[PDB]
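Asker: Provided herewith is a single structure, encoded as structure tokens, for subsequent inquiry.
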Amino acid sequence: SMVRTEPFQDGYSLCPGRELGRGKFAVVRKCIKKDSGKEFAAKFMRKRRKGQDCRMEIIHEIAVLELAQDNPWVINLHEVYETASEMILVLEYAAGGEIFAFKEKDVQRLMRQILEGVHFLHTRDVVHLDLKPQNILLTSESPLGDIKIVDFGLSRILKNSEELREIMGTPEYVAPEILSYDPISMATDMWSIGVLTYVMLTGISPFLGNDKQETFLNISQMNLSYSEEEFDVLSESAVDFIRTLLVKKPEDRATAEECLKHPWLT
Ligand SMILES: O=C(NCc1ccccc1)c1ccc2cc1OCCOCCNc1ccn3ncc-2c3n1
């Protein structure tokens, strides 16, 4: 991006009222460009983090935003500002807010949009790695609008399996550990879309336990029975779709392109 060094407040007025989001190194505030009166989401990001220059982390976020700029299901980046301590990402404003039990038909329409966005990220070797309801926005609440994916803070651009074969090294030397390990991959995103699909259709988090250690155990060992009362109104195809995603072994999970061809969305 072309980084502007004139002051942000010269082109934009910050809206009053509750901020949009706040994290350890950044806050998002609704604003209005003085020219158009058009609304935007201004994301103020600190460069310094835990005492060290982390400008490169903001630069990484921008680069993922630009990679996905022709993706209509990812939030648009309008402008970038910079000051002595902050970089400001002027983002597209998604008037609906966060996605959040839905009706099965809404989930079908919205989930197809989400999968197109994710599919096109995977097409570009980007793994989002933080697909959750907080990060899936809507262009309208009533009626339900279109989805916008935000927040590429944990995102990575992943090496091909061929670079994973070279970083592997010669086979007779690899420890049993590495042969048992499952690295983060595109399939990691698809798991999360499985959890999201479950939650949208039923209202229950499938692996939530009484504490955290239980949630972790459920994630690694629980075979979901479905079969709770919330599934009676749901199609068999809806349960099958979830089952293609909540497969413990990552190699065996459906990809975004196969999800888009699944009969639940067709
Ligand atoms: O980068 C974003 N989030 C990661 C993050 C935020 C702050 C600090 C560290 C990390 C992010 C960017 C833009 C927007 C929302 C984002 O996510 C918060 C979701 O809350 C939803 C809050 N309501 C709205 C309503 C309309 N809009 N239009 C754009 C946004 C936004 N949120």
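Heads up, residue numbers simply count up from 1 along the chain you see.
Recorded method for this deposit: X-ray crystallography, 2.4 Å.
Cβ coordinates are placed from backbone N, Cα and C, and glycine is handled just like the others.
So Swiss-Prot has the following annotated:
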BINDING   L20, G21, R22, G23, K24, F25, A26, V27, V28, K43  ATP binding site
MUTAGEN   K43 to A (Swiss-Prot position 90)  Loss of activity and of apoptotic function
ACT_SITE  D130  active site, proton acceptor
Asker: Through the lens of DSSP with three states only, how would you label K24 (ATP binding site)?
Answerer: coil
Asker: What is the interatomic distance between the Cα atoms of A26 (ATP binding site) and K43 (mutagenesis position), given in whole Å?
Answerer: 7
Asker: Compute the centroid of the Cβ atoms of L20, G21, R22, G23, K24, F25, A26, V27, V28, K43, then list the same-chain residues not in that set whose Cβ lies within 8 Å of it, in sequence order, for the ATP site.
Answerer: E19, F44, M45
Asker: Where the chain breaks for 9 residues between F100 and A101, how wide is that break in Å, taking the Cα atoms?
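Answerer: End-to-end across the missing region, Cα to Cα: 10 Å.
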Asker: Which one of these recorded positions has the most other Cβ atoms within 10 Å of its own Cβ: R22, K24, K43?
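Answerer: Its Cβ has the most other Cβ atoms within 10 Å: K43.
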Asker: If H, G and I count as helix, E and B as strand, and all else as coil, what does DSSP give for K43 (mutagenesis position)?
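Answerer: Going by the DSSP assignment, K43 (mutagenesis position) falls within a strand, counted as strand.
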Asker: What are the sequence-distant neighbours of the residue listed as 'active site, proton acceptor', meaning same chain, six or more residues apart, C-beta distance under 8 angstroms?
Answerer: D151, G153, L154, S155
Asker: To the nearest whole angstrom, state the Cα distance for the pair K43 (mutagenesis position) and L20 (ATP binding site).
Answerer: 9
Asker: In sequence order, which residues at least six apart in the same chain have a CB under 8 Å from the CB of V28 (ATP binding site)?
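Answerer: Listed in sequence order, they are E19, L20, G21, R22, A41, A42, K43, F44, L91.
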Asker: Quick one, of the binding-site residues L20, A26, which Cβ has the fewest other Cβ within 10 Å?
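Answerer: Each of the binding-site residues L20, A26 was scored by Cβ atoms within 10 Å; lowest is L20.
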